[PDB]
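Notes follow once the structure below has been shown.
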Amino acid sequence: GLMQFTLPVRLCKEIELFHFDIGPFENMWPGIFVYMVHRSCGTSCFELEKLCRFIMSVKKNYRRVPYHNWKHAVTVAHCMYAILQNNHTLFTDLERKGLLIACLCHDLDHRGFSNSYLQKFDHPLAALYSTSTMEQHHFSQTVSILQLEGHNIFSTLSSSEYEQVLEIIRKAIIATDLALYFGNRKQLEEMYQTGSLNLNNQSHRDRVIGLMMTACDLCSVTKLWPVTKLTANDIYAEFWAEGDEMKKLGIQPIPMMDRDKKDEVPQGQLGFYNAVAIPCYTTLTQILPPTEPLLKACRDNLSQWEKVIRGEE
Ligand SMILES: O=C(Nc1ccn(CC(F)(F)F)n1)c1nc(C2CC2)ccc1Nc1cncnc1
Ligand SMILES: [Mg+2]
Ligand SMILES: [Zn+2]
């Protein structure tokens, strides 16, 4: 119980900030995750030997893809850590445990293809689950790793509590289906504006946790411009691979996935920021006012993409 994790001074300061980048040293990401769980939860919540074994099985089942990789996993967990630390009274001891594991696991075994490519390709996973295809896969990968010998980080919980935390995790991982985000944000907006939003209603919590997951998942659009710019090259590399695989099936891809249309990218990001990211972080700031630095950093990047369009960079 007396084995604290420390970080170098710059990381220890900078990790509390929403805009933190976890850096290029893979070998430090686990200790970064353990440090975040230990401060977010308490040093006790997880048996350190089990956590570490769980972290490394999770790392093993992320693939070597440009964007939806191990680094994205720990990045999305860091964003959740920032949110939880700036809203510390709002969430239960179980939610804090669950949400950081959810974020770490939310993209397990991702191959860099969307749900619609799975459907067009006729992948087996699309037969198993018609909606939220990859996301139900990501959850079942989480359950798999949890059922490996010596990996049950939730062993200490009652049957009841274990069921509650697996259901937080399932809803949280499903909520990273951006198709679901649109209605979910729409309903939260309506509930907030009419003043019916009530964080004691469990179905209202679920929605707010869903919006948090979208926010954490998109958080590469809320970093400092140089990090957002380089991370965008990563997601577009998957997009263009997927477009390539669309052409292989006899299907003209949408322009966003078409690498012959690299020129359209800056205008593509305007679209994305206006239609997804700005509305996401606006609604989140309304519900959780301490999350405002994510909205501010998102607006700055939107304005950086406008400068790109106008030849100013
Ligand atoms: O850019 C993304 N999605 C786009 C682009 C164009 N459209 C069409 C539109 F605009 F209608 F939505 N959608 C994007 N998507 C995602 C996931 C939902 C797929 C995550 C990050 C993303 N971006 C990014 C930028 N910088 C640094 N990291 C990630
Ligand atoms: Mg995903
Ligand atoms: Zn993700």
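Throughout, chain A uses Swiss-Prot numbering, with the displayed residues spanning 724-1036 in order.
When the header is checked for method, it gives X-ray crystallography, 2.3 Å.
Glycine residues also receive a Cβ, built from the backbone N, Cα and C atoms like all the rest.
Here the Cβ of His791 (active site, proton donor) has 23 other Cβ atoms within 10 Å, regardless of which shown protein chain they belong to. In the three-state DSSP scheme, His791 (active site, proton donor) is classed as coil. Taken from Swiss-Prot, the feature active site, proton donor applies to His791, supported by similarity to another entry.
The annotation 3',5'-cyclic GMP binding site is assigned in Swiss-Prot to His791, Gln992.
Taken from Swiss-Prot, the feature divalent metal cation 1 binding site covers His795, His829, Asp830, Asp940. A helical conformation is recorded for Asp940 (divalent metal cation 1 binding site) in the three-state DSSP classification.
A C-beta separation below 8 Å, combined with a sequence spacing of at least six in one chain, links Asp830 (mutagenesis position) to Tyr785, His791, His795, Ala796, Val799, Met857, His861, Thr899. The divalent metal cation 2 binding site annotation in Swiss-Prot covers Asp830.
Here the residue is the original one, but Swiss-Prot notes a mutagenesis experiment at this spot, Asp830 to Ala: Loss of activity and of zinc binding.
In Swiss-Prot, a published mutagenesis experiment is listed as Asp830 to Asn, annotated Reduces activity 1000-fold. In the three-state DSSP scheme, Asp830 (mutagenesis position) is classed as coil.
The Cβ neighbour count for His795 (divalent metal cation 1 binding site), using a 10 Å radius and every protein chain shown, is 23.
Recorded residues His829 (divalent metal cation 1 binding site) and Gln992 (3',5'-cyclic GMP binding site) have their alpha carbons 24 Å apart, per Cα-Cα distance.
Here the Cβ of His829 (divalent metal cation 1 binding site) has 27 other Cβ atoms within 10 Å, regardless of which shown protein chain they belong to.
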